[PDB]
Amino acid sequence: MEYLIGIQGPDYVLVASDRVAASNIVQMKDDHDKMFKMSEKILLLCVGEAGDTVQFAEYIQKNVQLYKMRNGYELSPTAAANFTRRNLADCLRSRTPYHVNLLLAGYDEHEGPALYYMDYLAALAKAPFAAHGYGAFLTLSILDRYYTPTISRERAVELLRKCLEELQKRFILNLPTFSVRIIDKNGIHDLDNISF
Amino acid sequence: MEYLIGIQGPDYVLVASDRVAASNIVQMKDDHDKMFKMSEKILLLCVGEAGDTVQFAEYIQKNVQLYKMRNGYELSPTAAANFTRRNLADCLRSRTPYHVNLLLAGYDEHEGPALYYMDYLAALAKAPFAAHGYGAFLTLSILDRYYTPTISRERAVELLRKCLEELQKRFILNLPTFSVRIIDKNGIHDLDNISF
Amino acid sequence: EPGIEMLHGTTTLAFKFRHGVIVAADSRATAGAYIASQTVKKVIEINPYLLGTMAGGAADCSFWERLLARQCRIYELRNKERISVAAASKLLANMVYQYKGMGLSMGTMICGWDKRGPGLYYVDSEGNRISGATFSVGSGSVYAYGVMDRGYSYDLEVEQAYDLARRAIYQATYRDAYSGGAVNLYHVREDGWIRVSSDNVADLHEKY
Amino acid sequence: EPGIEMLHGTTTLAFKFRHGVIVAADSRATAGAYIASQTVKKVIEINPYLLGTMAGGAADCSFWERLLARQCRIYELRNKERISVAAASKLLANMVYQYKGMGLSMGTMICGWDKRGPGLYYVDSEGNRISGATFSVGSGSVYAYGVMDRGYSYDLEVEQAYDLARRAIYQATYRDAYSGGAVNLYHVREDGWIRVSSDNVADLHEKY
Amino acid sequence: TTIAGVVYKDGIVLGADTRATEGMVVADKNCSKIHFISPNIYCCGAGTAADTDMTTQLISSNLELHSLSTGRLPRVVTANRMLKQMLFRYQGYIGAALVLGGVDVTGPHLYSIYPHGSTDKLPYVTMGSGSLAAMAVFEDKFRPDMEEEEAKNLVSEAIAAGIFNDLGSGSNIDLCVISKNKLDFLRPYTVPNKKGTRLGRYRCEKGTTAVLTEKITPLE
Amino acid sequence: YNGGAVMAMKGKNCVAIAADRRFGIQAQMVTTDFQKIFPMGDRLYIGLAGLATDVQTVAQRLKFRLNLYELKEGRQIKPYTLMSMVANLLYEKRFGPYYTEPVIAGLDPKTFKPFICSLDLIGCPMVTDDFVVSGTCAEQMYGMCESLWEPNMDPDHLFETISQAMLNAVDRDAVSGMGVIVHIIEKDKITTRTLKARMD
Amino acid sequence: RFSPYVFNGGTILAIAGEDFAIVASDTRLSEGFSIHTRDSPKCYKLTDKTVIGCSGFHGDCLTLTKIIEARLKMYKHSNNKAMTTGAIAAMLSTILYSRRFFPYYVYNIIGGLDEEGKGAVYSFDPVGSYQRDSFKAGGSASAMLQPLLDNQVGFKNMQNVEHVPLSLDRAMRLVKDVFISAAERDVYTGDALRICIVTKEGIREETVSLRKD
Amino acid sequence: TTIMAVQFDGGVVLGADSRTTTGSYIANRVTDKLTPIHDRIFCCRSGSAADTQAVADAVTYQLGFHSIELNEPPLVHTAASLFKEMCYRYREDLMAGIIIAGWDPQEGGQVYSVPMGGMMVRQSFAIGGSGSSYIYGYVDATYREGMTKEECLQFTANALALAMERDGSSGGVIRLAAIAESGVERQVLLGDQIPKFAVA
Amino acid sequence: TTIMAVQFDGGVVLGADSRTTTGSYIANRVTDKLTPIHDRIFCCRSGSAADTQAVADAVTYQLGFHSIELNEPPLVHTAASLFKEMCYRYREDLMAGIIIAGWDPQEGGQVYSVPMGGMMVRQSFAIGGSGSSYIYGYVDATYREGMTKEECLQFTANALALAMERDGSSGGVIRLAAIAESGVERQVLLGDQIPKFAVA
Amino acid sequence: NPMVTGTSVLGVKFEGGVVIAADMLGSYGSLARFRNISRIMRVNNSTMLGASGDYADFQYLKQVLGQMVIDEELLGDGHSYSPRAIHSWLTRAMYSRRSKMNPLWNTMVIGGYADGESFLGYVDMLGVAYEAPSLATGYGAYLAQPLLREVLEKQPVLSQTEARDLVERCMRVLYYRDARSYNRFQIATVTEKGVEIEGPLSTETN
């Protein structure tokens, strides 16, 4: 019922998320930052039934930063994606969920940007752009409509703005704020929170 | 779901409704009136299961208009209230889906304004103020704290605006626009909707 | 399936810019996982005054709208003048209000340009009957709503409206696994709807 | 009640203006249609560094905060520095997550003034460990949200905050049948917290 | 509820309790006394008390008018058949439990009506919750052709055993003796339980409770 | 479900009756001025408890039928007559059961004799000389009466005892309460008083 | 659904005074619609200053009332001291919790004296939540009892009346009256009334008869 | 619930126990499990009391008008058919224990039989109810052709006694009926008299 | 499945039908339900063959080991005890009823009738399987004392055949065994040799 | 899912000891299967045991008891498991296997006469334990227990003869009105002399 989105460009990935945490008719928090800094160049988008989301994200962050610490260098984004997929697939039996829908986004020095998709059944698939949650239905069409394999950063930002204002126009849920960050060779850049 | 609210002043009744209908996640009409014109001084607020609400409301519409034209004079708001209560309670035992929660408001030249709360169990109840829908949960407290039995139209509108702002602050659903009408000695008065 | 699922709804479309209403829909009966047909016209020529739409259930939509056609021609005879859009919506809604909770799965939109001008109402199985400026129903209705909301403009020129309809229908069928087939465009101009064309998504992909 | 008569609590609240956080909760315990007690201390006193709330299950919350108090005091004795509010919240979250979906009905929310400031974290049965500023939990917490939102201000004053909390929970219990009895209030100032007052709802009604 | 009846030498001596139990809470300490309809056909019942009562009224009416048409006193078997066929077709529905007894030209009679319509002519039956204990008492101490006082006693301990050895039964013991000539209002025959003395002396003081609005309406 | 409670005790030519004022949808109060006691005669009242729809239905239908009876016979109805009357009305709708448990308090139109009675939800009177209760908090309310009653109560003490009983009881029920109304029917005049109840 | 674990009724009632502690209960053991016996006390003596009452699934009543004594004995062997009231309360709360997901279908009341000899009553729920109280009635008839106790002792809805501290005699009279009254409306209660009184001079227990039905 | 009937030359012999159970408790231990439908036509209702008793009585109602109309003794086959369709129509709600046995002027003695649900057999002997399952072997091994009335009685008593010993849902005393030219001979073997085929 | 065993003077006589069902189908019609447990101890299975014959093999294994270690032929009561425990539902998914009977020097023939669930009771004769219900009465009528081998065999065959006719779970031929001190005498009864009985 | 049950066990204290009884009957549902099995057993020279409900479980109880009893006799100190101890031990077993949801489908009666004092104890499916002057299980509780308490109310103490007569009269009633009851039953009795289970007695037709 939440909303994620990622867009892959020539040398950057722009991702965005909602900041609403609700358990009932009422939302309890309007600043929920649900994006986990995997490393200096990798972000993890986590959504699903809450409680397990935070724990699985912390486990992955733990062990990835552990890898980087034990090994000098840092994991390639493909490695992180496959690692998370394996964890989720293997654990799909015993602890009956982790029930988390993921979007792993990252950019490395020489293999370029990347963006990986995960449902709670742990199905990994690279894609130029994707989304999650009920809102994704109203959005993937727009992403198809105004996306090209090459897109300037500002054009990607305004496309995202178009998508989010469409969400507010048409979706039934209330999403008055939207975190957004961008990944390139210069680490990870916070961006202007999209508010109304 | 939806949300209705009624506030009765010393000499008037003020009503307000949200203006969005849903199918699953979508809001097909953003300019939807859920509030019907019973007769010259009686307004009816309806909500509940899709389909049943409009049918029952217009059934009462034809009944009350037929009454007025048969008699020439006007049906008292209390009389129409009891009439709706009966026409709703009888169908309870022979209409399984008939969910209509109501707030019948209106003015009488004799006893001043009168607002009636109406659960779909057809349990009529006088109220100095009331509300239906989920947002009533979040809002009835605010409506209680800043209420006095005597309130001029200005403070009533401001209290209602406070209520709606509280919804937009906390409620998880998206209700951007609300229709507002007031009933007094001089018929009903349309008031500008509450946009954000 | 013991013979009764009939649909679940695929990617309708309708809006009412200032040169009348245009409607659009695809053609892909989805018998569970297997396509029943690629050439199921979903726009229904109720009369040279008014257009329906099939969605949610094939047989129920077709039958009840044909019955509506009977009823409205009876109306036009008895009153000697054409029935209004709102009246037709009322008739359909009242007809379908009974048989509530018996498995009906209608999702029609009544479209026409009556004396009040453009007429567009959403009529479904469970009794919703609402007018509006923008609509689409079916599985791909969400994608359709996306593209439509980003294309719509009451002052949009006619040919660009055609382009909008084609783009929306194409994107929706491109994402949906259950919507497909050839796109149909019907313009309800001044009195008497006019068929636009029936183009194919495969060719559209080349055009796009 | 073949084997189930769990006591529980409802309508807790808190907010964290500049002078530190305040805990105010009611004390009505219901077991169906039967209020079991009147003054159950729905503010669990973990230690004179932290405070805790109780809702959903009185026994569950009681014991789990008790055991966290054990863990916290152990942390003090080992590290000889006071634990952080964040650390306590995360510890409880891990401790409760295991036993996932085993019927745990915890709805607590930790508060305290640690060395980075005054903090307030929500911890529920299903692992929601969310920070915040103005929180309230329980069956009758919706009204608390309403009134508190209308009263909250990060620059609010001490007696102003006291009246805010009192009035808010009073409205809440006045609307919720499952909430009542005397209201208990707790103030968390700079390290070491005080008890403001705990008065009865009927007195509040006479006041208003 | 625990009701029983026997056919002694010259009539029937019905027995019943007066503990109405709404759920596990005593509805009435002196439950609406279980004896019933027009003379020489008194019956007692149990189960869904309401329907027992109103069925008895219905059959009472329908049979009284019959007798008035006849000019002759009604027969037990008549009421028996009526109760059969009515506690029938509403089968799979509420129904009731009944003990029907009376002394017509054919002497005493005693049938035990059941919800679906199971009936049977017996010298002794027990129905209700404590029917088991009452039947035990009977089968222990019943010998054919008891005397009037002997039968009254027998039913007294029969009901008492149910009273002291059941949860849903126990109050004033009620006896209902119908003979070819006579009829007794033993209402109630014997009470084993007396409410304990109230050691408290509360004597509710005036002005105990504050009053908001005092509205007075003189009538006469 | 909606909740509420009613009660009546007899006395020295004086009967008392009381019911709460809370109207709430199964968790949440709607208002505190809901009507549960209804006048059926000069000195005859009925108090209802249960589904508010059945309360306001049985009350109106009884008004109907009793008014018809009054106009027919031309005489004020006997309390026992009304008792049997309502004993029927619930029963015709046997397999539609009106979810309510009415109680009756009244006096003899010829002697002003004390009288109370209650009904099961399908009609099975408990013609009691002391008290009846109904609604959700029946057991607490029984408990209060079972001690607080006393024989031959003068009206002021009767009012005080009913007040204390209901205020002790409904205070202990979650879904009922929030105001208590009381009526005292004596040989001549009627007193209706409202009580300072915990409004929580 | 409804468990395979029969309900055995009973009623427990306890008031803490200024130096005494009333613990009293009906002694009737019942299931369904039959009484097992008439001489099953539901109050058990633990220390010279603490007495337990337990009611509910009578099997669990026995297991608890004889598992606790083991804890007392071993705590005495490990600490050379008879544990105080609060110790008993915390112990009972934990041991009740220990069977969280298959709980003891029991309601339990602790009556005793504190360090200062003031009256003390601790009331519990099946899982283990507990809180100190001046008085409480627990069990089948708890609904019929407790509000009357609230009125009489806590002076709720009492206005313009002094709060007379509870004397031993008045407490005993009140308990006897409330139990004889409860025997009227609750069926599970009857056949006797056992009362345990905890005083600094030890424990003396009294019994009276009720409606044998 | 061990009804059984045997046909012999010129007459029939019936037999059933006297125990109506409510599960594991006996409501009546002297139940008159033999219903005389007419002067010389008996039956044995079994399977549940009310649905069988009422149907049997209704069949007595019918066929009585029908025999007065024909002004001839009722034919056994006629009773069989009537009480066949009367069951068959309501074969979806009724249980039944029809083993109709009786004598007629024309065709000697008959034992028509059928369990609940309706159908027709004119066999030599009929067994129905609980204990029939247990008594099948004994009856099959013992029944012969042409056995007269006295050994029919002894055979019936023995079979019912075996059922009595092995069944737990049937018991009490053994009621017997010997229908023949002159009339019915209803007798009640009980206690010592019933066959004692000891266990060893 | 109509296993039934009888003790005679000097040994026991077993006996069992030969039919295995899988619904309305005859899985096997020559099923040999007698199982050699030892040199002079057999058993008879009934229902859920797999969960029986596995028990049979396991118990015969344990008996063989016990016999070779004690160095003397096992007592019948011994083998009576190795079913009783593992048929006391140590597995409890063992719907199975086995009547074991053999001969020892110490107490001659013995017959035990370990039922469903785990009991272990000695009887002069025992019956098992589905068809038992149809012959309990017959065997209670016919069995006596002091029967010899020939008449015991005729008894066994008669009872088995009587079960054979009625129960749908009994078909094919009749198997028999005559355990005695001298030796074993297995025999199979087929075709005309099954005792017939005149049909109705 | 109890396979084969017994009906009921009756037993009443008396001056000098405790007398209990039960009937030989094995029921596979409404089928009366086994008609000579003993459902009462002599624990030791001072204690018996009566059993209702399932029988196989009763046989397993006989196993464990007859092992523990011998285990005690071998020690040869002089101490014996008093009937109170046996009752207490049955309760804990009933828990130890009910606590893990695998109960013993039984209702157990202990009757003993230790140190000149009689003692009667009831144990059931769920480990509900207590002591009472007269006990009855199953439909026995609904039928004979009322008669026993009725008579014991007026007379506090019974001699052996009168208590035994009470026993057979209640057993006659139970045979009359209980479906799962057999015509024949033992009666057991303990005194200072020893436990003396006697007779395949029967309710001779009256």
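Going by Swiss-Prot, the residues shown for chain D are 51-258, listed in order.
Method of determination (from the header): electron microscopy, 3.8 Å.
Quick reminder: no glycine exception, Cβ is built from N, Cα and C everywhere.
According to Swiss-Prot, the protein has these features:
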type	residues	note
ACT_SITE	D:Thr60	active site, nucleophile
MUTAGEN	D:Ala108 to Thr	Displays resistance to the bortezomib, a proteasome inhibitor of the chymotrypsin-like activity. Displays high resistance to the bortezomib, a proteasome inhibitor of the chymotrypsin-like activity; when associated with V-109
MUTAGEN	D:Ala108 to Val	Displays high resistance to the bortezomib, a proteasome inhibitor of the chymotrypsin-like activity
BINDING	D:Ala108	bortezomib binding site
MUTAGEN	D:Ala109 to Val	Displays high resistance to the bortezomib, a proteasome inhibitor of the chymotrypsin-like activity; when associated with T-108
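Annotated features, which come from Swiss-Prot, shown on the structure.
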| residue | record | CB count, 10 Å |
| --- | --- | --- |
| D:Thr60 | active site, nucleophile | 25 |
| D:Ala108 | mutagenesis position | 25 |
| D:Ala109 | mutagenesis position | 25 |
**Request:** Please report how many Å separate the Cα atom of D:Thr60 (active site, nucleophile) from that of D:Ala109 (mutagenesis position), as a whole number.
**Result:** 13
**Message:** Taking each of D:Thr60, D:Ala108, D:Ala109 in turn, which of these recorded positions have a Cβ less than 8 Å away from a Cβ in chain F?
**Reply:** none
**Message:** For the residue listed as 'active site, nucleophile', which of the three DSSP-derived states applies: helix, strand, or coil?
**Reply:** coil
**Request:** Could you check what DSSP calls D:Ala109 (mutagenesis position) once collapsed to helix, strand or coil?
**Result:** helix
**Prompt:** Can you name the recorded positions among D:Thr60, D:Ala108, D:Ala109 whose Cβ is less than 8 Å from some Cβ in chain H?
**Reply:** none
